[PDB]
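*Asks:* Pasting in a structure now, in structure tokens, and then I'll have a few things to ask.
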Amino acid sequence: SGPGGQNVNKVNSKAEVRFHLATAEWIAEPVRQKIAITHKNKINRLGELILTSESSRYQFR
Amino acid sequence: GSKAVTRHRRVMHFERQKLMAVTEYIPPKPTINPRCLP
Amino acid sequence: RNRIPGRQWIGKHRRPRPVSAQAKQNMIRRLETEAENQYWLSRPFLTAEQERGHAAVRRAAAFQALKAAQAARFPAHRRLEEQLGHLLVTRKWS
RNA sequence: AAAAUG
RNA sequence: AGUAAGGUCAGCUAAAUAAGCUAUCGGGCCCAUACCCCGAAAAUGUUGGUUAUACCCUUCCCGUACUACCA
RNA sequence: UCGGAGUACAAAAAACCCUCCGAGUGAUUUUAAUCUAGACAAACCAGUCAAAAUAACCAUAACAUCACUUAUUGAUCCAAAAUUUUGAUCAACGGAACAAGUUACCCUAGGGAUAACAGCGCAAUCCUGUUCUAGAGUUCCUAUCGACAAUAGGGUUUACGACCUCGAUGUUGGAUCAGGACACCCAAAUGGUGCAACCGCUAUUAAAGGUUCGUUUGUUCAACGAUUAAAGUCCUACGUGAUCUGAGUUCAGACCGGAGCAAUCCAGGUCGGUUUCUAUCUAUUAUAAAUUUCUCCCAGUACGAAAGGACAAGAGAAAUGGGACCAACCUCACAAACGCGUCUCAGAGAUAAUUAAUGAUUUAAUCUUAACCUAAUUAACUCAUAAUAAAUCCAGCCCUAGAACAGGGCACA
RNA sequence: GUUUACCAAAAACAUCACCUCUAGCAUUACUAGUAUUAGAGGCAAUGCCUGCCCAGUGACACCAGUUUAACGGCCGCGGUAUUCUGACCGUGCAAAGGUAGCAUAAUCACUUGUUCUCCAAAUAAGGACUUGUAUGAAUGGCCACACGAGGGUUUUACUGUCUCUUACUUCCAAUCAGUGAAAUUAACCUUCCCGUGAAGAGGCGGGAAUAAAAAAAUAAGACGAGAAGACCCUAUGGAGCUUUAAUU
RNA sequence: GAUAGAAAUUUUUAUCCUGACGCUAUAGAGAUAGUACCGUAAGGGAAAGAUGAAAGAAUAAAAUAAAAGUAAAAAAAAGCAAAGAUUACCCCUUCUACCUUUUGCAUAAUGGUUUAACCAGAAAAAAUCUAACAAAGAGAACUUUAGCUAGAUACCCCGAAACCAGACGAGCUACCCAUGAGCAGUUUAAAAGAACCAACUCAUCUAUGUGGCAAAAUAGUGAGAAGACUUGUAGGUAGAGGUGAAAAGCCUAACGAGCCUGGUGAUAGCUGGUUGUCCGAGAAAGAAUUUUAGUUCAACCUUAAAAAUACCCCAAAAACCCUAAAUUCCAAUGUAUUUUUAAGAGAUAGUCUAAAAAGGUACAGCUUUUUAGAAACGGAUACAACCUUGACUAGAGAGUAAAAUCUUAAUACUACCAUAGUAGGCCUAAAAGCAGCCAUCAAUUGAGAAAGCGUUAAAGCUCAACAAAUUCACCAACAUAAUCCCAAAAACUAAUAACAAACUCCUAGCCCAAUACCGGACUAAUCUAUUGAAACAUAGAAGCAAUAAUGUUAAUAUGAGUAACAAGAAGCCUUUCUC
Ligand SMILES: Nc1nc2c(ncn2[C@@H]2O[C@H](COP(=O)(O)O)[C@@H](O)[C@H]2O)c(=O)[nH]1
Ligand SMILES: Nc1nc2c(ncn2[C@@H]2O[C@H](COP(=O)(O)O)[C@@H](O)[C@H]2O)c(=O)[nH]1
Ligand SMILES: [Mg+2]
Ligand SMILES: [Mg+2]
Ligand SMILES: [Mg+2]
Ligand SMILES: [Mg+2]
Ligand SMILES: [Mg+2]
Ligand SMILES: [Mg+2]
Ligand SMILES: [Mg+2]
Ligand SMILES: [Mg+2]
Ligand SMILES: [Mg+2]
Ligand SMILES: [Mg+2]
Ligand SMILES: [Mg+2]
Ligand SMILES: [Mg+2]
Ligand SMILES: [Mg+2]
Ligand SMILES: [Mg+2]
Ligand SMILES: [Mg+2]
Ligand SMILES: [Mg+2]
Ligand SMILES: [Mg+2]
Ligand SMILES: [Mg+2]
Ligand SMILES: [Mg+2]
Ligand SMILES: [Mg+2]
Ligand SMILES: [Mg+2]
Ligand SMILES: [Mg+2]
Ligand SMILES: [Mg+2]
Ligand SMILES: [Mg+2]
Ligand SMILES: [Mg+2]
Ligand SMILES: [Mg+2]
Ligand SMILES: [Mg+2]
Ligand SMILES: [Mg+2]
Ligand SMILES: [Mg+2]
Ligand SMILES: [Mg+2]
Ligand SMILES: [Mg+2]
Ligand SMILES: [Mg+2]
Ligand SMILES: [Mg+2]
Ligand SMILES: [Mg+2]
Ligand SMILES: [Mg+2]
Ligand SMILES: [Mg+2]
Ligand SMILES: [Mg+2]
Ligand SMILES: [Mg+2]
Ligand SMILES: [Mg+2]
Ligand SMILES: [Mg+2]
Ligand SMILES: [Mg+2]
Ligand SMILES: [Mg+2]
Ligand SMILES: [Mg+2]
Ligand SMILES: [Mg+2]
Ligand SMILES: [Mg+2]
Ligand SMILES: [Mg+2]
Ligand SMILES: [Mg+2]
Ligand SMILES: [Mg+2]
Ligand SMILES: [Mg+2]
Ligand SMILES: [Mg+2]
Ligand SMILES: [Mg+2]
Ligand SMILES: [Mg+2]
Ligand SMILES: [Mg+2]
Ligand SMILES: [Mg+2]
Ligand SMILES: [Mg+2]
Ligand SMILES: [Mg+2]
Ligand SMILES: [Mg+2]
Ligand SMILES: [Mg+2]
Ligand SMILES: [Mg+2]
Ligand SMILES: [Mg+2]
Ligand SMILES: [Mg+2]
Ligand SMILES: [Mg+2]
Ligand SMILES: [Mg+2]
Ligand SMILES: [Mg+2]
Ligand SMILES: [Mg+2]
Ligand SMILES: [Mg+2]
Ligand SMILES: [Mg+2]
Ligand SMILES: [Mg+2]
Ligand SMILES: [Mg+2]
Ligand SMILES: [Mg+2]
Ligand SMILES: [Mg+2]
Ligand SMILES: [Mg+2]
Ligand SMILES: [Mg+2]
Ligand SMILES: [Mg+2]
Ligand SMILES: [Mg+2]
Ligand SMILES: [Mg+2]
Ligand SMILES: [Mg+2]
Ligand SMILES: [Mg+2]
Ligand SMILES: [Mg+2]
Ligand SMILES: [Mg+2]
Ligand SMILES: [Mg+2]
Ligand SMILES: [Mg+2]
Ligand SMILES: [Mg+2]
Ligand SMILES: [Mg+2]
Ligand SMILES: [Mg+2]
Ligand SMILES: [Mg+2]
Ligand SMILES: [Mg+2]
Ligand SMILES: [Mg+2]
Ligand SMILES: [Mg+2]
Ligand SMILES: [Mg+2]
Ligand SMILES: [Mg+2]
Ligand SMILES: [Mg+2]
Ligand SMILES: [Mg+2]
Ligand SMILES: [Mg+2]
Ligand SMILES: [Mg+2]
Ligand SMILES: [Mg+2]
Ligand SMILES: [Mg+2]
Ligand SMILES: [Mg+2]
Ligand SMILES: [Mg+2]
Ligand SMILES: [Mg+2]
Ligand SMILES: [Mg+2]
Ligand SMILES: [Mg+2]
Ligand SMILES: [Mg+2]
Ligand SMILES: [Mg+2]
Ligand SMILES: [Mg+2]
Ligand SMILES: [Mg+2]
Ligand SMILES: [Mg+2]
Ligand SMILES: [Mg+2]
Ligand SMILES: [Mg+2]
Ligand SMILES: [Mg+2]
Ligand SMILES: [Mg+2]
Ligand SMILES: [Mg+2]
Ligand SMILES: [Mg+2]
Ligand SMILES: [Mg+2]
Ligand SMILES: [Mg+2]
Ligand SMILES: [Mg+2]
Ligand SMILES: [Mg+2]
Ligand SMILES: [Mg+2]
Ligand SMILES: [Mg+2]
Ligand SMILES: [Mg+2]
Ligand SMILES: [Mg+2]
Ligand SMILES: [Mg+2]
Ligand SMILES: [Mg+2]
Ligand SMILES: [Mg+2]
Ligand SMILES: [Mg+2]
Ligand SMILES: [Mg+2]
Ligand SMILES: [Mg+2]
Ligand SMILES: [Mg+2]
Ligand SMILES: [Mg+2]
Ligand SMILES: [Mg+2]
Ligand SMILES: [Mg+2]
Ligand SMILES: [Mg+2]
Ligand SMILES: [Mg+2]
Ligand SMILES: [Mg+2]
Ligand SMILES: [Mg+2]
Ligand SMILES: [Mg+2]
Ligand SMILES: [Mg+2]
Ligand SMILES: [Mg+2]
Ligand SMILES: [Mg+2]
Ligand SMILES: [Mg+2]
Ligand SMILES: [Mg+2]
Ligand SMILES: [Mg+2]
Ligand SMILES: [Mg+2]
Ligand SMILES: [Mg+2]
Ligand SMILES: [Mg+2]
Ligand SMILES: [Mg+2]
Ligand SMILES: [Mg+2]
Ligand SMILES: [Mg+2]
Ligand SMILES: [Mg+2]
Ligand SMILES: [Mg+2]
Ligand SMILES: [Mg+2]
Ligand SMILES: [Mg+2]
């Protein structure tokens, strides 16, 4: 979203990273519980945590 | 314009293809099969 | 259905057009001809020391003839006939 | 003039 | 991703005579601490080449700030 | 701007916003002249050497030397010099004597020579399969995964290129209609299971048909509520504005925060903001021969220590879709039209994956890119079957037939 | 109340009120007026108020010095109470280091910040927490009555907006009679699929299709018509605006 | 710098001989006329005529019936509309309309409906040719070490936003100044910048309309409606300005600064166009530059002229740690080309293939350097760059060249049996062939302190050992996209076949392609001087040739007889009925 004209209209530049927390073995268990407690608003009912990025114009950024 | 060394086998120019086909190896074939020749 | 990317005979992926038996036979015939050529080009009649200036007066004469022909370039002669023949355009019957 | 606490 | 300024004693400001106030230690003052009065130690984050000196410029790690716009 | 090295391997030259060193000068005395052959290099301007001959010192050298020695430098004009010189990070360095920003209030000449959208090339990125077994999995690589690695394929995202269009290829989401691919969500047939049964996890084949209704956001996405057999991934100018919508983006107005002294600026947000076309051509303008869920038994039967709990077969109910119709209800002040109302919806062959019979190469076995007939078998797809299917009377008048043209009736009465 | 006549009527402008500055005065404005007056301006009634600064640039003063209801700015680094914090302290620069108030706002991004109410569900709305390191006090900050074709959110009532459209009339529409334009047009005897090609073919290639003409509709295409792209770039091409640009 | 540019001093003899190698109604003045018409005004400003001696010869007579557009006479599969042809219109075969711009255009890049009339190269400094005279030339002023004089050879059209000067505009609109006029009803002690709602004034939202009723409208719906309100007449403020409750608004339908005239044929490195035939040769980029959208040189190339060496080039020769393809210089030889002299313009915005490299991703139809090649009318189905091919004309002759279906789609290994020291020795709860370490002996002809499964440890199931035979037995097989698959087909009659060009022979010749630029020979139509007089010749001149500029004017076509427009009824004829 935002003003970019045809560029924003027809360029996929909004990034979203979604991943399950319970089975994420690359994060320590107490850290996983702490994230599940503090960021419960960003976690849906399937346990998948979602983060999104819209600020930068570039998809890689 | 590709490099001298590539990964896609560098499809060859037609005259070089003809040269390779002409210079393909031809094994010597005897007149009679020696398996159950005497 | 089957597309050739880019142009047909330029890109990294080209047409897989193969070599034919006619092409192979033509190449073999040309190779045999060239082999005969290089066989005939093996033994000269005269050697390099025997051919030293064997034909030089003819080359000098040819160059002199070319020089004379080039130096002869010059405008032609203007005669009285060329000027007086234009008067005939009004030749009438009396 | 100055200068706290136990 | 780029550009600008950088990395100082245990803490901050400096300037190349590496100093000035805090902090530390050892004393004195006091009944005991604190204030105060003395003495000492305390480093340019690192590699290289230099100069009469270094506030010269580069390599390796650190925090940083601003920009990333027209579509 | 100038020089050195590689690119540029061996006469010369040779480029990139190619990879590295530097230079915009210091120190010393031998303070290094005049004139003139002949040559190097070079578009030009410039830069380079230099034999002989002359002036002063040995009566035998003078190229000033060193710091990679190569670069250490600037043209006219004009100013200052006074007889002979100098003066510029003119560094944009072949140099205009001295001139900044912003324009979304903008204008003009052009460019697809040059970007944003689309198309196209490549596949860095992305997505797939297979190859390799160390490891997880109580033993056990492959029930389910599988690090370091290999090969090949697809062109959905972004990036890269700048080839078609800038004397116009109208740009997101939705409304309507959807065409297609299978890398399948369901529906169908199977294999393996760490499959006893139900839920499951993977693997193969199958695209005739479907893939919901709402709150918030312009939203694609996303979060949540209720369901479903399912709320699939894509291509289609990431379909479709000469069919539509204008909420956002994308003009002119105006605020807030920041930058700028200002004009102004914003992939930073808020309100408001003209969406034209009378169809010339291509194209097109109705034959059918169904699908899927839910209830009753099957049966608390098989299967199990019990909790749990089937498949198949058969009866029905519905829903969607195709084709139709007003006896009643409802819309209905025309006799008609219409849904919210009513009726109907199908047999055979055929197969892909996968099971077994018989049997040699390979006298055992083995479903057979060995034959013979085989049998259980998905969806499609064709065919039975169903519809039209009696030519030359057509003035006028009606019609449940119709734009016009056509078509059905005009003897009962 | 006024405004972009012809895409924007507004949250923009103006406005009563409050503040500044500039003027001791006569025959055409101001004004036939005389500081309780008249101009050049800012902000907006009213209520609580308007905190610090002349360091810089302006203006008075022709130098010092005064001015912010002038242009405008109102801080770092580090450790500390018992763990989060830091009442406190050390040190440095300043002209002062952002006071009161309000606060996820019309207020960069993180943002759909966290929480409560409303709904079955809310990136919507309202109330609270709050460094907003880019809020902030006459370029004014906070609340309040009345007000507004301004912008958002609810409660019923209402209904074809919608589930899901249907029926009937008028103008349309089709036929007869009369009159009779327009953009556009290289020529067309103007098909479909795949591939190719200046990288999206009716004209090429390989195949399919193919008596010829009307009339009524739908718009997928003719990269359809309309305007020598308004977006982007170039031009030793313009013009508006502002200055700390250069000559004046 | 671009450029500007004298004077001192010299020459100039009265009058007639004057008309036109200027045009004939898209030309020549704008003119039949500054009139109609467009504009408030300044100002802009046209097109329009054709009989004859007689039309006081209109039952009127004679020459063309030749442009585009129609009718006579609509069309019959298929295709840039044509050609080869053919008994025959089609049917058969073959060619991707034309200019411009580009590396490359059928491109879906630009332009054009058609016809007619107009519309675009202009200069003589230096040079070439010809001629007169010549150490001198020229009809006065100067030039001269073969030069002076004379003549012929030469260099376009259209297009801006803009700047300045002077006029004309406040009858629309912005604001004022005089003079007038309006606001009915209702609630209110009120004429309160109050409230409801009329006339009236604005224009919030939506739907039609979008070449429409309208260059801003209609319908529904809205706000104000005793005031900072509307509105009539007259006047003023005029562009470096006016005015503005700032929208950078309005100032006569386009205002970030009006319109007209003049400068003005403004200027454009930018776009478009540039008009007869044939022939010869014929160019893809090194250096500077407010320069890469262009100019100026060099290297190439064109027309002339002088000469003599020019390409291929054997030895020999060209550096020092290693270094390939190969380069420079020269004999000889096979060819005729090369260098200077004097005129010169174009081009300096480029693609692919093969090779050497770099950047990127050992990615591109990618970008940057060096060598070579190409841009067929044949072949690779279509095609720019790949291959064959020293490009003229006629033939209903022939011989050749490159070239036409490219390869495998493949992995069977079966019987026969297994007893003994012994649980070999160590740690471990256990290690019995098998978590681990060391030895790895020895019985039966025949069997490893055990090469794979399995148990907690065993046990148990397989391998190799004998006895029974003895085909061969090492690796090699791998899914996919979207409108509809893509010539059809074919394993054996003899193949170094055959068919196949712009190649080469044959028969005759007028005897070899081309973009920008350059040179030459002819020539269409006019006027003039001489010929000629059923329309030509030699000379001299130009308003000297149009398939193309969103070209101007006039007439025509397609769209199209389409969109679109109107009059209430009957009647005794203008009398009655419906709104
Ligand atoms: N210094 C210098 N100035 C020159 C030269 N040539 C021309 N100029 C001009 O002369 C002027 C000198 O003025 P200045 O700068 O000394 O006041 C400048 O405009 C400069 O550009 C030169 O060679 N040297
Ligand atoms: N610079 C240059 N351009 C050429 C040359 N030949 C042709 N051209 C250019 O190429 C274009 C035409 O292409 P062609 O007709 O030669 O195929 C034109 O732009 C023309 O100027 C040449 O030799 N050199
Ligand atoms: Mg938004
Ligand atoms: Mg915006
Ligand atoms: Mg923007
Ligand atoms: Mg994109
Ligand atoms: Mg290459
Ligand atoms: Mg292609
Ligand atoms: Mg290709
Ligand atoms: Mg205390
Ligand atoms: Mg030389
Ligand atoms: Mg000498
Ligand atoms: Mg320059
Ligand atoms: Mg330069
Ligand atoms: Mg140079
Ligand atoms: Mg704006
Ligand atoms: Mg323009
Ligand atoms: Mg391009
Ligand atoms: Mg280019
Ligand atoms: Mg891009
Ligand atoms: Mg693109
Ligand atoms: Mg396209
Ligand atoms: Mg790429
Ligand atoms: Mg690939
Ligand atoms: Mg394991
Ligand atoms: Mg390029
Ligand atoms: Mg374009
Ligand atoms: Mg066009
Ligand atoms: Mg176009
Ligand atoms: Mg289109
Ligand atoms: Mg569909
Ligand atoms: Mg499948
Ligand atoms: Mg299923
Ligand atoms: Mg489907
Ligand atoms: Mg598009
Ligand atoms: Mg896309
Ligand atoms: Mg795509
Ligand atoms: Mg779309
Ligand atoms: Mg759309
Ligand atoms: Mg439309
Ligand atoms: Mg469309
Ligand atoms: Mg909008
Ligand atoms: Mg506010
Ligand atoms: Mg913005
Ligand atoms: Mg908006
Ligand atoms: Mg509005
Ligand atoms: Mg039609
Ligand atoms: Mg229509
Ligand atoms: Mg039970
Ligand atoms: Mg059942
Ligand atoms: Mg039904
Ligand atoms: Mg058997
Ligand atoms: Mg069996
Ligand atoms: Mg049938
Ligand atoms: Mg009938
Ligand atoms: Mg006003
Ligand atoms: Mg108004
Ligand atoms: Mg408006
Ligand atoms: Mg309003
Ligand atoms: Mg409005
Ligand atoms: Mg205001
Ligand atoms: Mg007050
Ligand atoms: Mg206030
Ligand atoms: Mg204040
Ligand atoms: Mg001050
Ligand atoms: Mg002061
Ligand atoms: Mg608060
Ligand atoms: Mg507030
Ligand atoms: Mg609030
Ligand atoms: Mg914010
Ligand atoms: Mg909202
Ligand atoms: Mg809502
Ligand atoms: Mg909210
Ligand atoms: Mg709130
Ligand atoms: Mg602030
Ligand atoms: Mg503020
Ligand atoms: Mg202020
Ligand atoms: Mg304000
Ligand atoms: Mg309002
Ligand atoms: Mg309101
Ligand atoms: Mg109002
Ligand atoms: Mg109805
Ligand atoms: Mg009609
Ligand atoms: Mg036209
Ligand atoms: Mg046809
Ligand atoms: Mg072509
Ligand atoms: Mg094109
Ligand atoms: Mg195609
Ligand atoms: Mg075809
Ligand atoms: Mg064909
Ligand atoms: Mg076929
Ligand atoms: Mg269409
Ligand atoms: Mg076409
Ligand atoms: Mg168009
Ligand atoms: Mg243009
Ligand atoms: Mg535009
Ligand atoms: Mg612009
Ligand atoms: Mg330039
Ligand atoms: Mg200029
Ligand atoms: Mg100018
Ligand atoms: Mg200045
Ligand atoms: Mg100059
Ligand atoms: Mg005339
Ligand atoms: Mg005619
Ligand atoms: Mg034909
Ligand atoms: Mg041109
Ligand atoms: Mg191009
Ligand atoms: Mg060109
Ligand atoms: Mg094209
Ligand atoms: Mg075209
Ligand atoms: Mg163009
Ligand atoms: Mg053209
Ligand atoms: Mg056209
Ligand atoms: Mg001359
Ligand atoms: Mg000027
Ligand atoms: Mg007036
Ligand atoms: Mg008036
Ligand atoms: Mg009243
Ligand atoms: Mg009132
Ligand atoms: Mg109205
Ligand atoms: Mg209505
Ligand atoms: Mg009202
Ligand atoms: Mg009111
Ligand atoms: Mg001016
Ligand atoms: Mg003004
Ligand atoms: Mg404004
Ligand atoms: Mg503005
Ligand atoms: Mg006007
Ligand atoms: Mg011009
Ligand atoms: Mg240029
Ligand atoms: Mg030629
Ligand atoms: Mg060429
Ligand atoms: Mg040699
Ligand atoms: Mg030689
Ligand atoms: Mg030249
Ligand atoms: Mg150029
Ligand atoms: Mg290229
Ligand atoms: Mg070349
Ligand atoms: Mg061809
Ligand atoms: Mg040839
Ligand atoms: Mg033994
Ligand atoms: Mg055995
Ligand atoms: Mg598969
Ligand atoms: Mg032949
Ligand atoms: Mg001949
Ligand atoms: Mg020939
Ligand atoms: Mg003549
Ligand atoms: Mg002419
Ligand atoms: Mg003509
Ligand atoms: Mg024309
Ligand atoms: Mg007609
Ligand atoms: Mg029509
Ligand atoms: Mg009509
Ligand atoms: Mg009427």
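Here chain A follows Swiss-Prot, giving residues 85-145 in order.
Structure determined by electron microscopy, 3.4 Å.
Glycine too: its Cβ is placed from the backbone N, Cα and C atoms.
In Swiss-Prot, a mutagenesis experiment is listed as A:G88 to A, annotated with the note Strongly impairs peptide release activity. Among the mutagenesis experiments that Swiss-Prot reports, A:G89 to S is described with the note: Strongly impairs peptide release activity.
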*Asks:* Would you identify which of the mutagenesis positions A:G88, A:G89 has the most other C-beta atoms lying within 10 angstroms of its C-beta?
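*Replies:* Its Cβ has the most other Cβ atoms within 10 Å: A:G88.
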*Asks:* Work out the three-state DSSP category of A:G89 (mutagenesis position).
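*Replies:* In three-state terms, A:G89 (mutagenesis position) counts as coil.
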